[PDB]
Every structure is written in C-alpha cells, then in structure tokens.
Number of protein chains: 2
Amino acid sequence: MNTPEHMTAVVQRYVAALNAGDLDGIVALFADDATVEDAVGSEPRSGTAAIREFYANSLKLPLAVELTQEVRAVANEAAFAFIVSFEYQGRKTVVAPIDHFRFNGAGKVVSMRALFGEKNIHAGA
Amino acid sequence: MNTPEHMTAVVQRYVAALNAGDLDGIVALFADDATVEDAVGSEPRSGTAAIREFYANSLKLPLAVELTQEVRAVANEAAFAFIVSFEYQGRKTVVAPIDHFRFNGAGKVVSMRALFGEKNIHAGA
Ligand SMILES: C[C@]12CCc3c(ccc4cc(O)ccc34)[C@@H]1CCC2=O
Ligand SMILES: C[C@]12CCc3c(ccc4cc(O)ccc34)[C@@H]1CCC2=O
C-alpha cells in the first residue's frame, strides 16, 4: 500500500536524486500520467516525457537540496519544506519552497506542486 | 487584490488569533462558503457555522502556535510550516503540521487544509 513511511521515503529519494542529478531516479517516482506544477499558477506539465524534460532543465545547474524540517505525510499525501541552492556568475541563490505530493495506491506520485514566491528566493546582489 | 504580502499577513493573523483564542478573528478570515479540512482524508467542514464550530472545539485547550519558517505565498495560495502546542494532564504535546490556504480575489480564504500525521505529533509519555 501507501504509508506515511513510504511517502516520507519517497520525499527523501526525491531530494537525494536532485542532489545527484539522477533524472531516472526522479521520474521513476512518478506515475506515467502524473502532473508536475513547477510553480503554482503555471500550466502543469503532464506525462513522463514532460515531467522528465522539466527536471532535465532544472538540473542544468548543479543543485544542492535538503529538507529543512520533518516531512508531513498523511493519507496519500505528503508536504515538505526544503531548500534548493545553486550558484551562477558568482552569485549564490537559495530557493525555499514547500512541495506537495499526491500518491496513488501503488505508492507512485500522481501529482507534485511546488509552492514558492519571490520572498522565498534568497539571493545576494 | 490578493497579494503574497496579503496572504502572508493573513497567515500571521491566523496564527495570532489561535494564540489569543480569537474565534471571530479566525472565522473572519474565511469566505462564507469556505471549507476547512482539519486533517487530510477527513470530510471537509463547509460554511461559516461549521468552520467556527471546528475552531471552537480546537480552542477548548489553550494553544500556543507559531510559524517555524517563512510563509510561502504565490498566486492565490499560501503554505506554511508551524507548531501548535498544548498541555493536558501534565503532558505537553507539540503538533508540527503544514497548512495550505487557497484565497479568492477578495483576499478571503476559500479553502484551508492541514497536513500532518502521527510522526508529526511530538509528545512525551
Ligand atoms: C528551477 C530551479 C532548480 C530546481 C527547483 C527550483 C525551485 C523549486 C523546486 C521544487 C522541486 O520540487 C524540484 C526542483 C525545484 C529552482 C528555481 C531556480 C532553479 O534553478
Ligand atoms: C485539534 C488540536 C488544536 C488545533 C490544531 C491541531 C492540529 C493542526 C491545526 C492546524 C490549524 O490550521 C489550526 C489548528 C490546528 C491540534 C491537534 C491536537 C489539538 O488539540
């Protein structure tokens, strides 16, 4: 089935995969017809190909991501607070969002939504 | 309109109202036909009366609640990590969930969902 332990584990695999730039590891977490909403408001990408392409572009730069709090998992859902750090042109940026995963009975992620705004983007000059 | 600043402010008012046991202050944040999903999975209470009753029972005990991280506000949505502490029969409990608010154009909350599980309930013996 799908348990809080399993959802928490998936969140951790997700986080470790972004760190390793393990694209197959990330997509394998999703259902074939899942949706990924990179930033709320935007049009949710659908399907394995779309999902993989999104993460592929998100990995152009080396990312350092970690959970900053315990994962919240309950009845087919999980939400977590974390940070995604990267550096560009001598500038270090740290995006602090909160993600939400919706699982199916198979334990696969059918829906992922990343929530963050300008105030959650911490960068120097 | 509805802005990240306004949504963040509503989250802070929400948190301060629970602390003050200000029931009118909390309900006033919601749209008349809003829904509150106390714990994911359960049936979402609907309408002012239902919403107020839920918070009324949640305030039977004195609650100490605070944000533990920055609020995430983007396009009609906000999510936040926080703690709700209370004491009973000499036992101190701290529930650490992540909430999600959906706003309308008026800046009112039309949907609130609290996400947390047993692993997010920290209590001693
Ligand atoms: C796209 C991005 C890399 C990945 C990423 C960002 C923000 C939120 C995320 C949420 C995720 O669940 C997975 C990856 C990201 C960054 C915004 C700036 C940047 O370089
Ligand atoms: C009901 C409760 C008081 C309020 C409350 C809890 C958990 C999550 C919440 C999320 C909210 O957005 C507002 C109030 C609560 C506690 C669980 C144990 C308890 O006494």
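Along the chain as shown, residues are numbered 1 onward.
Just so you know, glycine gets a Cβ as well, placed from its N, Cα and C.
According to Swiss-Prot, the feature active site, proton donor maps to B:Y14. In the three-state DSSP scheme, B:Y14 (active site, proton donor) is classed as helix.
Applying an 8 A CB threshold to same-chain residues 6+ apart, the list for B:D38 (active site, proton acceptor) reads B:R45, B:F54, B:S58, B:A114. The active site, proton acceptor annotation in Swiss-Prot covers B:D38 and is backed by experimental evidence.
The annotation that Swiss-Prot gives for the mutagenesis experiment B:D99 to A reads: Lowers activity 3000-fold. Around B:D99 (mutagenesis position), a 10 Å sphere centred on its CB holds 22 further CB atoms from the protein chains shown. B:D99 (mutagenesis position) carries a strand DSSP state (E or B).
According to Swiss-Prot, the substrate binding site annotation covers B:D99.
Counting only same-chain residues six or more apart in sequence, the Cβ atoms lying under 8 angstroms from the Cβ of B:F116 (mutagenesis position) belong to B:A39, B:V95, B:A96, B:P97, B:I98. What Swiss-Prot says about the mutagenesis result for B:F116 to W is this: Slightly lower activity at neutral pH. Increased catalytic activity at pH 3.8.
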All-chain count of other Cβ atoms within 10 Å of B:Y14 (active site, proton donor): 24
Whole-number Å value for how far B:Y14 (active site, proton donor) lies from B:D99 (mutagenesis position) (Cα to Cα): 11
Against chain A, in sequence order - recorded positions B:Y14, B:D38, B:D99, B:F116 with Cβ under 8 Å: B:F116
Residues among the recorded positions B:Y14, B:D38, B:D99 that border ligand 2 - Cβ under 6 angstroms, in sequence order: B:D99
